[PDB]
There are 2 protein chains.
Amino acid sequence: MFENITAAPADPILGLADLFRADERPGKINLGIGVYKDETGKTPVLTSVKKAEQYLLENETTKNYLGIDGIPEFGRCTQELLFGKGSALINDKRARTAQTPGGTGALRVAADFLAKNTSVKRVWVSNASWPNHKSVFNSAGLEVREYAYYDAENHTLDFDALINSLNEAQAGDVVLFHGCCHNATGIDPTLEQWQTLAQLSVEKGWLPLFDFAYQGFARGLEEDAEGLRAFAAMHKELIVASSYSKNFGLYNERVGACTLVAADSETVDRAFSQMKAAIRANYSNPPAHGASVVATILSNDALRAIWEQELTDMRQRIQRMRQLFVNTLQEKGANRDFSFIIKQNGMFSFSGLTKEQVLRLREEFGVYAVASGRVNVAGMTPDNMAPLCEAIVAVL
Amino acid sequence: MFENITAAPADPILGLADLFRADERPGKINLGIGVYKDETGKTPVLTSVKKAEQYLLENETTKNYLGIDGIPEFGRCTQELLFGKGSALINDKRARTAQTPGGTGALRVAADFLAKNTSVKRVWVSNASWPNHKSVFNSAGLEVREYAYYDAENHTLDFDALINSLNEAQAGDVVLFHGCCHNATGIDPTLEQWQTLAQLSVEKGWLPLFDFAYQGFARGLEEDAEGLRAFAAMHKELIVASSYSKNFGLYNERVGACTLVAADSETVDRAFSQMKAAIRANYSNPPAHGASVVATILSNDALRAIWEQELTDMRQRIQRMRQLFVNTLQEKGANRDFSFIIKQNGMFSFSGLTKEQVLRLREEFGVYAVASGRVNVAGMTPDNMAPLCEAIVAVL
């Protein structure tokens, strides 16, 4: 039965990792990472998390199954975070949240749900985006199309090409938007651009699906939710796939949520029922640990205060690195202008390096980056900044 | 887009639970539960587990993503448990294991894998089986057929009717077997019967898929594996979906595994890669907590000893309850012969009660069971035995 099965291709990252590892060089630098890293180059457990885990250890009296949608408080806390407290969506009971196995899990669940309970056949994803979006939707039997977003020339958001490409999309088609910290350009729309897309979306009959994996990494918790909040105020229906992997550093515990928004309570409840059915047929019910931690932190004034501070430190670490990277480049005698790096949010950005420059960087300098020139700024340290910039300069 | 979505039907167990709760009655008894419960009516966290969690709290330094297949030690430990150490399958490197979000998750993964990488179209499941099996497979777009297994007249395994229905199954079709503690008859084949099915399976060109969720609940760890072990010795290819939810009391942490067996190492590796691709398109990578706990216990001589004893205590509670149940009925003036209850393994059994008898028990006595007459013996206690039996007698 498995004799003729052909090997799946790779996932460059894991491939890059192994190569990195098996490298005897000393000054090696891995910028191909997909997680946050501190000044020492590690991905530590948050202090607030560790505290929450101690609390669970001492209070948990059972590991009995959670409901299909998971922990209730996790759901309400998640909603407040997304829509802000006092939101009508909330007071109107128009949103239902399901705890899922990470952000990817949320995406998959939304996909299976749409594929069996609606007429959706196509999902539009931005270009230069997170490659895993394609596989998730395709796996549910959905068509995936690409809209223009990034401008590899000017390193910016080509709003015209965007609006223009999105005109080829039909009513009932889904359009996927990154809430903030676009992966992997780091280029987000302005509040005014968000409001324009929202207006246009309603006019065209699109079903917006938000991929929100970096809340708090661009400007702050509330700020980062402006775009989504702009859409929510204008739409009857909406879908949000959120992740807590990065902002809580809970990567391996698979913590995320899928939020369904309908015109009214009666409708969201009827629609949510089919979402649960989709879940029951996948993994049955969600993993409690990670989600319990989140609910414990978000609901504790003390712990929450500590966590917000840890998140701020992460955000600022990143902003510092972007700035420090551009300066060290200019100093080291950088041929080109890299100031655009400072206008981009989150951990990722396209360096603008050619495929051949990337290859050279690694072969000759032990500097690791994805062939697309994408780099993870959290892989930079005040310590490695100099050797990094000198290498790059050498390949320009 | 969600205006005309029809509400998903119910899941009686969850419907039963809600009804159970809303019951102001005093002597209520819920035999409709799907989990193990102790003499006090609770589902506690195992001592070995709490110890392992302590250990992780103190030793964990990161929550960085696990590989797609999860923790390596979790895998090797799972394989030893399944095939026994020193197994040729292991030494021959013919099996690859993937950590999944519970047993259900493992099933779903196998399904997606089969659906996209092979010519499988049908999956044969036994009758009087676990209903969720249908939904999982259908979700992947697989056909689900039923084979004869349980004999509701004699309360037994009708080997003949079984061998007979399975004849209509063609080569290349998958047949699903419950490793031990058949859900929900509690009727398992004998070693000799397993061996007969194994010989037949090879001859017919079937692809065996084992659902192993109650290892250690029938006779013991190694005993409960005879069947699967009998098949493994005869097949080139095989798939196993195991769960640790019950035997480790880790319900909500979603801990299970999906093991793939091929003819040789090159083949299983090539096939496993497509299995990883299926995972990546689903939830990305697995939840660490639960699985970490399992690997810690299983690899630590002291903890493992403690866990084995805890598992034994659970198994023994059940066998005791079955015995006590039959006896108390008999002395309560029991009409029918329930002695078959003593020959069934695990938490589940069909009491042989009628849909109307079930409805009456609850309406009149507060005793709760599934309309199918399925009862969970772990729901019984030396304390509630008498009343439970008097109620049953009153409806015979």
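Backbone N, Cα and C atoms are what each Cβ position is placed from, and that goes for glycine too.
With a cut-off of 8 Å between CB atoms and residues at least 6 apart in sequence, the same chain places A:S129, A:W130, A:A213, A:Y214, A:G346, A:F348 near A:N183 (L-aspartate binding site), listed in sequence order. Annotated L-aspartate binding site per Swiss-Prot: A:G34, A:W130, A:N183, A:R374, in sequence order, evidence recorded as a large-scale study or a structure entry.
Mutagenesis annotation in Swiss-Prot: A:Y65 to F or S, described as Slight changes in activity; the structure shown retains the original residue. Counting every protein chain shown, the number of other Cβ atoms lying within 10 Å of the Cβ of A:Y65 (mutagenesis position) is 18.
The local packing around A:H133 (mutagenesis position), expressed as other Cβ atoms within 10 Å of its Cβ over all shown chains, amounts to 22. A:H133 to N appears in Swiss-Prot as a published mutagenesis result, with the remark: Decreases to 60% in maximum rate of the overall reactions in both directions.
According to Swiss-Prot, the mutagenesis experiment A:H133 to A carries the following note: Slight increase in maximum velocity of the overall transamination reaction between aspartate and 2-oxoglutarate.
Per Swiss-Prot, mutagenesis A:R280 to V is noted as: Reduces first-order rate constant over 25000-fold. A:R280 (mutagenesis position) falls within a helix when secondary structure is assigned with DSSP. Within 10 Å of the Cβ of A:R280 (mutagenesis position) there are 19 other Cβ atoms, across all protein chains.
The 10 Å shell around the Cβ of A:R374 (mutagenesis position) contains 22 further Cβ atoms across the protein chains shown. Recorded in Swiss-Prot as a mutagenesis result, A:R374 to A carries the remark: Reduces first-order rate constant about 10000-fold.
In this structure, A:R374 (mutagenesis position) is part of a beta strand by DSSP. The annotation that Swiss-Prot gives for the mutagenesis experiment A:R374 to F or Y reads: Second-order rate constants are reduced by >5 orders of magnitude.
Spacing of A:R374 (mutagenesis position) relative to A:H133 (mutagenesis position) is 17 Å (Cα to Cα, whole number). The L-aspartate site in the record is lined by A:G34, A:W130, A:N183, A:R374, and its two most distant CA atoms lie 11 Å apart. In this entry, A:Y65, A:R280 stand out among the recorded positions A:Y65, A:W130, A:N183, A:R280, A:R374 as having a C-beta under 8 A from a C-beta of chain B. In terms of C-alpha distance, the listed recorded positions A:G34, A:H133, A:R280 place A:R280 closest to A:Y65 (mutagenesis position). The CA atom of A:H133 (mutagenesis position) is located 15 Å away from the CA atom of A:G34 (L-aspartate binding site). A coil conformation is recorded for A:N183 (L-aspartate binding site) in the three-state DSSP classification, outside any helix or strand. If you take the Cα of A:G34 (L-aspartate binding site) and the Cα of A:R280 (mutagenesis position), they are about 30 angstrom apart, rounded to a whole number.
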